[PDB]
Amino acid sequence: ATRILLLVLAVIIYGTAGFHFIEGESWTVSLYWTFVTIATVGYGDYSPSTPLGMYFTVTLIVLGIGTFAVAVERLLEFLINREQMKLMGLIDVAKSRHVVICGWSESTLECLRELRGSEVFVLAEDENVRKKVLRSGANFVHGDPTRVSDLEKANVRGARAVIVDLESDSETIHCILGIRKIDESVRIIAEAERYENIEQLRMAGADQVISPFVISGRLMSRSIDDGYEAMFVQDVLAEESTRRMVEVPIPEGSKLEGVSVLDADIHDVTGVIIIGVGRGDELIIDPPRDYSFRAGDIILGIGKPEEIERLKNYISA
Amino acid sequence: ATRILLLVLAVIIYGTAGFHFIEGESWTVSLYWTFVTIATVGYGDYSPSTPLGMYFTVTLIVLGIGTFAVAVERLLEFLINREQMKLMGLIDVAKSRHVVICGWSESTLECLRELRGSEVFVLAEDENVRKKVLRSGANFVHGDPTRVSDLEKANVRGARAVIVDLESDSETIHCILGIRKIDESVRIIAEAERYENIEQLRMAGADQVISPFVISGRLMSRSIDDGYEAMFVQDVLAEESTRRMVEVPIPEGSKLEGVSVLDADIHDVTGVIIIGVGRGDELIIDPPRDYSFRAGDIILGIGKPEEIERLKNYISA
Amino acid sequence: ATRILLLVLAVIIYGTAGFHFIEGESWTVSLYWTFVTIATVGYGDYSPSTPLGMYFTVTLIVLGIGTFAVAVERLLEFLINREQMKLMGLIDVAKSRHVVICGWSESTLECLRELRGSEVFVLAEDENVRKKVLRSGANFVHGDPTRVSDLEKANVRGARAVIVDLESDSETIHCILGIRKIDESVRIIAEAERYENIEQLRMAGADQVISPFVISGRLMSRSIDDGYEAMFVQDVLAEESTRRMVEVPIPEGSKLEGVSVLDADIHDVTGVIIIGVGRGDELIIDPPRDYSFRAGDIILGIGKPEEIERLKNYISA
Amino acid sequence: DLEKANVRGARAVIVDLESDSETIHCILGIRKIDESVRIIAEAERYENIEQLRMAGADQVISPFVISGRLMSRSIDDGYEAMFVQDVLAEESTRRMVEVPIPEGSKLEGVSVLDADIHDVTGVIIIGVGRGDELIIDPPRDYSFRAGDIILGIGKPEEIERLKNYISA
Amino acid sequence: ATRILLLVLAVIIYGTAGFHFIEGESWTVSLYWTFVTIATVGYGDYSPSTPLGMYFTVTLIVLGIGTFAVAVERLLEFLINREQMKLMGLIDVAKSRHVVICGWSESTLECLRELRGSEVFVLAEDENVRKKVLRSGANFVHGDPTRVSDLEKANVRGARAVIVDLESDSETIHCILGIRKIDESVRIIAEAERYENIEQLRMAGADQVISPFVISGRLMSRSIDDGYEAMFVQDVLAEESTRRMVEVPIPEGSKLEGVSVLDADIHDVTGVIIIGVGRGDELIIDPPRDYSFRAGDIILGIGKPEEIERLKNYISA
Ligand SMILES: [C][C][C][C][C]N([C][C][C][C][C])([C][C][C][C][C])[C][C][C][C][C]
Ligand SMILES: [K+]
Ligand SMILES: [K+]
């Protein structure tokens, strides 16, 4: 590790002391000559005429090739070890605004097409998951996501948001309970599977719990006869064929600070069905007529992509 | 990536500015001297006599070894990463007339002995399939063949023909439906397993559907008593012991353009039993007596390998 | 392996004999010139003027690059082979005071947090065990721990203590019987699973047999009604919340050599409940009133971490 | 499926599964069915002992932490392992005993120094527990009541002498 | 592959033509100068004074570093590819007196302790078999031993003897039938499992068929009452505690050529129980009294290791 610098300094001290007391030159001239001889430059302005010195330069050359052959071997061993350990996970995350994805399924592949490639770290343990992650453009960190000692190797303490989606519900509850021991303020998005585990995932400490299987179980049993709400849910939340569910923030100023929903009249001006208003980590669906807008609120509404532009300019000042 | 060139230019500018304003030489002489000193050639025609310059060349030499040690480390990291990613698939196909084989079974191993080695790309996902492909002389591309995003890594848009043979019929139908979304004109050869899936493989968009298990199921149940058609099918299509089923194209000119099958009389002249004629992506088995040959047609017939030569010269002009 | 030195000496003898009999210089001058020319230093003080010698130096240069290209290739082959064999186990242990851990479970992971990282060698055969060991900071040696020929690759003859914890009891008995064939004096700590195998593990040759499942099976069936001994066992042996079970050795001198337990009165002076005394590989739990302490004995007692310090200074001289 | 086994209104539910996460998820379901039943878990890793107590278990027994701390301390000395293996596992000579104090029997209101329990019976008194709270090493300024549980280590010769000393 | 030599010759022709027509030196002087400049020796006896040539040497140096950076990259790619392919099998056997072992079990591990390490090639397909072979000191060749195209990669045509021991009997019969298609004269030693397959293994073409399970099935059912023949079979063929079953060849001369077994009287002279005589690929157990010995015969007998030495000197001349 550091003995290479010791051997280099040893051969420099050997070359200086050998040249100075045999050729009889100055100390700076011997220093310059051994830094030209070790690097195999060979200016040839201060070559030794003495055959004793001519035998000394042979020892200096073989020692210089020896140090060059130990240093290249150490560099190659370090590089091969570092690039074999980096390939199969086995590395510590050094970033500070990354997104950790615990587990790997189809719902985390679809949230990878709206994020960056270098921003995400997938923390899993299986072997084909590594190849799927390296194909999809993420970084793979080998580790058990339920273990607390392997949740810190992905650096969950300095993460932006953590996305938990494991193969069962029990591992999801244990992964949330393991994350909330490390950092109590990080944002956790969890995926439930059974209906009975949503309150368990919320009490474990998740900030947002999504349950897709309950949504499909309710939409399948109400699409046997007619199936009209399934068309709305599909065409708005899944595909976005002609509509889109977007939210808009209210900026500073914003030309509407203080008016009511009766006086704003967003729907008949713009064409956006206003669902609810986001006043500080709560959702008031169908706000009453006397609700006054404020600064920094979030308006949730459904509209065509040409009406969202008509709304975003109506709300800006 | 590109900081290596920046560091190289930085040390060249450092060496030129150091030599020019200390030794007092020309700018071209300093440029030539630092390109001889960095590369460790050392002509020694312009060595510095000044001990300040003699201390400067030590800094130039250590910086040159520093750039040579960062560039070799970057080249070794790039080479080890590229040759570990190339080994286990994980690569993008850059060819433009290749043949993509989705899946791997015995029927695709037998079609690899009549093609080239570098022309084929096997697109599969299992682990022992990679070693069988690397032994048989093909190229292995790791990917799920039903996924559309992994059908483009094998470059199915610029492929010659695609051969689909997966473990079930459902994956064959899904792979054909995934290929026909990308390129609607590429040629697909598919292998059916059950009898009921041949019309499904044709409606999915395959150009040629082969069903070997239906052929064996019909030949097994008609070989219990006597077994005479199984001998013909085996000795003609499988082994080609003494006969062969070949086709011959009609070239331009070709000395028979316009005659009928009664006036050509191919069988009693040559010795080839004429089965059918290939008039443009259709097969007229047992053509009638008034059928007139044209240019570019394909004559399908059974004959000994000494009669195919007697036919191929009868059809050429 | 050693032909590289032969080729190097061959090219040195070729260069010396070529320069001496063409340029007509001394033997030492030719020796110095070929050691400057092979290493590409090039002082240029003895360059050949003769065009025959000028053609000879071309052969010397191409041969020097040839030896440098065979030596670098041999070094790279040796380094890649050694660092691929070292990665997946496959190595022989050279240490002499290490601790060999046969098998891998949760009870050997918890004994790795109180030992060093480089002192332990885990001898197992599975594939994910290698990654868990390389994450936990140990060294992995691939081998079957029941096989005698693979117990010597971990160097069990010169080991400090061996810890046996395998997946069944039969492999534990066979691993103890395999270790006791090699070295009859090494210390073996074994983990039993069933109650009936404790006498079998002791007769096989283990020095200390621990059975955690019997302890849990007794503590579960006595915690249905009240559960008072389980609180003591947990809070003392497992977590050490407020108490600790420690032992203290009696040093030379030690101010209490010869007194009885009635005259020492350790409990009412210090606050440590004295359980037993360790007189030479035996345990006298609840020693009688006439027991006299000696030198080198071991006092086993339960106490708060502020009372162990009051005991350790009461026993020192 | 936990209601098919009738965990509502039982003596105790003893939970030990193939991993820790299923143990936590089983305790979190039993506490949804019955809030007052007694649950005896079994922790595998050391970091999950507080998780089982926060989930709702009344008693957590972690054998692998015990065996992992005992394997690392018996490399040189090995005297704690002899004590636990002779008292808690095999019960060859000594055993741990818990005895209740019956009503009005020779010991209500007397201190521990004039109880003279180590010298007339021979059992080593580890601690006394009252109301699910274990007082290890009770001081001299302590009194016994009717209903306490005395925790001791002794031979079957001395356990019977303690049980006769504790009688009226 | 060979474009490296083309680029090297291109830069040599560029350097010669550049130096000769600018400096005005001879062709040999320019040849010597570019072979000193490309190799970075730098004698400095023929440095260019012209600034046009001083700009030319910069181009020559950058081109020389370019060729050195393409050649080192090609050598490193070749070495990494060759040492990753050699690790996991995937190689062709080039030897000519080796022993191929098809499959891997306990009976082939015990025949590896009486052979060399570099003489054997284990031809199997599993993954842990590779690590067991690399630990036991053999060479691993990845291939399916029933496939004829993978029996030639182990070079079974130029092998000394082939040892077949696979997991079933059907694969043993198919491996013998695959070997006998390639070379009809090679020696095959096969291991049977069931009693009914010994005649099938002999008709398939094996030269020696061993069936250990039939021997154990007969020795188990005759050791219930007394068990006397099992002691003989174990102590003679398995362990060789005090006896040994050896064979001795009769050399040329040999002092006993022509005598009968009555006149030789080997047992009462030496102490070896004579079982049979090996007259040319047949075994005459219990030879009659009139059998005359010849040259090159093989005497099979049981004796103590001090009686085999008394027999081997009685048979030599
Ligand atoms: C620019 C680059 C340069 C390089 C040089 N080298 C030399 C070596 C010597 C040995 C003895 C290489 C050459 C090659 C030719 C072919 C290296 C150096 C290093 C220093 C550190
Ligand atoms: K040089
Ligand atoms: K290198």
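In chain C, numbers come from Swiss-Prot; the residues present are 20-336, in order.
Looking at the header, which is where the method is noted, we find electron microscopy, 3.5 Å.
Any Cβ shown, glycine's included, is placed from N, Cα and C.
C:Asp184 (mutagenesis position) falls outside any helix or strand according to DSSP and counts as coil. Around C:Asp184 (mutagenesis position), a 10 Å sphere centred on its CB holds 26 further CB atoms from the protein chains shown. Taken from Swiss-Prot, the feature Ca(2+) binding site covers C:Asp184, C:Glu210, C:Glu212.
Taken from Swiss-Prot, the feature domain 'RCK N-terminal' covers C:115-230, and the record attributes it to sequence analysis.
Per Swiss-Prot, the feature domain 'RCK C-terminal' maps to C:252-336.
Under mutagenesis, Swiss-Prot gives C:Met107 to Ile with this note: Elimination of the 26 kDa product and reduced levels of channel expression. The number of other CB atoms found within 10 A of the CB of C:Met107 (mutagenesis position), across every protein chain shown, is 14.
Quoted from Swiss-Prot, the note attached to the mutagenesis of C:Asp184 to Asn states: At high calcium concentration, mean open time is short and mean closed time is long compared with wild-type.
Shown are the binding-site residues C:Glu210, C:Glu212; the one with the most C-beta atoms within 10 angstroms of its own C-beta is C:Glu210. Note: the CA-CA distance between C:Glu212 (Ca(2+) binding site) and C:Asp184 (mutagenesis position) rounds to 10 Å. Across the structure, C:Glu210 (Ca(2+) binding site) and C:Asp184 (mutagenesis position) are spaced 6 Å apart at their Cα atoms. Note: C:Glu210, taken in sequence order from the recorded positions C:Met107, C:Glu210, C:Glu212, have a C-beta within a distance under 8 Å of a chain D C-beta.
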